[PDB]
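Worksheet: the structure to be examined is printed underneath.
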Amino acid sequence: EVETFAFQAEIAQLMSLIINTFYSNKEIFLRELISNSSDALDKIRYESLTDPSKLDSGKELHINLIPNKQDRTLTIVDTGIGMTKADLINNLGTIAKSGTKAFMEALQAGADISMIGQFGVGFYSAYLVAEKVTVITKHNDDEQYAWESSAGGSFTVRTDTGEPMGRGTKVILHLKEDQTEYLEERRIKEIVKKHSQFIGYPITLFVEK
Ligand SMILES: Cc1cc(C(N)=O)c(C(F)(F)F)o1
């Protein structure tokens, strides 16, 4: 059972701007997703400070980067707080409508796409490099769900029958044909060192056979 939803008009317009604007500095997508993972890990850590059972779904707080050249996917896994079904539908837990408004005033005033994370909609920078994004997520208070969108104005949500996750979020980037540099070990290492040196969780770059 798959539910199909329309993006709010303002979010559809943000996505088309990210997809259509000429902008060479695409590597910031990884910084933005790692920062989102760090924020989610901070949230479950804070909740666990007064309720240790919040970590019964997994004590380890980490971020994994998993490239797969055969599937042409880059997967970013964290064991943060995750999102409920309602969170997924409501723009993956963001205030994306007001964030898009502020972001787009900034660009018309001199900002560039790399400051997208200052407006709370950094997730959508994934479409700088991905033709399709799948988000698998599990929050302590809900079941495991899969969100998916190839932009074009709609997203789907379904119960996930795949490998159970325990708790956290997995962002699967189905990369564009000309963006496969983000599957190469040395390129990912360079980006992580450049933009994510002060993330307070272990970031593990998986290698391939
Ligand atoms: C906005 C937001 C939060 C998270 C998360 N829970 O880690 C994500 C992700 F994963 F889709 F990129 O986006």
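For chain A, we keep the numbers from Swiss-Prot: what you see runs 16-224, in order.
Any Cβ shown, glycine's included, is placed from N, Cα and C.
Mutagenesis annotation in Swiss-Prot: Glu47 to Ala, described as Strong ATP-binding. Strong interaction with HSF1, HIF1A, ERBB2, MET, KEAP1 and RHOBTB2. No effect on interaction with TSC1; the structure shown retains the original residue. In sequence order, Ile131, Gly132, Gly137, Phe138, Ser140, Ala141 are the residues near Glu47 (mutagenesis position), counting only same-chain partners six or more apart with C-beta under 8 A.
DSSP assigns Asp93 (mutagenesis position) to a strand. In Swiss-Prot, a published mutagenesis experiment is listed as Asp93 to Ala, annotated Impaired ATP-binding. Strong interaction with HIF1A, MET, KEAP1 and RHOBTB2. Loss of interaction with HSF1 and ERBB2. Los of interaction with TSC1.
The mutagenesis experiment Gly97 to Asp is recorded by Swiss-Prot, whose note states: Abolishes ATPase activity. Every protein chain considered, the tally of other Cβ atoms within 10 Å of the Cβ of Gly97 (mutagenesis position) stands at 28.
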